[PDB]
Amino acid sequence: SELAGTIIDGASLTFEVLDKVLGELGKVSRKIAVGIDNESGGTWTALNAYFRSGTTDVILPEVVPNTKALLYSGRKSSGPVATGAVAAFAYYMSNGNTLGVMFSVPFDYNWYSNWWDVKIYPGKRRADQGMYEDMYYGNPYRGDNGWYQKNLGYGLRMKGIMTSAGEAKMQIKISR
């Protein structure tokens, strides 16, 4: 039972599916369910991922169809006691770029903030701690409730939603 519900059309795969799946598939005490919607224009082929706290089995599917959404799972490092949910992954676009998604959920939110960003490298690029922390400081977003995001280069726009509720979900959809 991994925190991967369904990957059906984004019209059905929404924030609500992420809130519910945490209770349905709920691996350990602190669980992470995110919902990215691929509408950038092309099938997303998995290349590589980098998990530091959200340590899981599988998150990068072989190929993802466009105009649709997907789910990610992750559970803590030690299991019962550890950091909330921290990981970064990347997706190969058929247009000739690499969508590098970044997500960080600490545990001492009382002091340390939880910045989150998304960029698209101009070619086949990995996701590692250097590239994570190098772009982390670039978009100081803690997940403002409602719908909050940044504009992307190359003529693109990604849309996202998170909240400071502590154990909240993460949903990001590309909207041209």
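Determined by solution NMR, according to the entry header.
Even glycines carry a Cβ here, placed using N, Cα and C.
In the shown protein chains, 9 other C-beta atoms lie within 10 A of the C-beta of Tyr137 (phosphocholine binding site). The annotation phosphocholine binding site is assigned in Swiss-Prot to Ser53, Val86, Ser104, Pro106, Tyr132, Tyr136, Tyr137.
Here Swiss-Prot describes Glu16 to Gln as a published mutagenesis experiment; the accompanying note says: Shows larger hemolytic activity in human red blood cells, but no change in capacity to form pore. Secondary structure at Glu16 (mutagenesis position), taken from DSSP and collapsed to helix, strand or coil, is helix.
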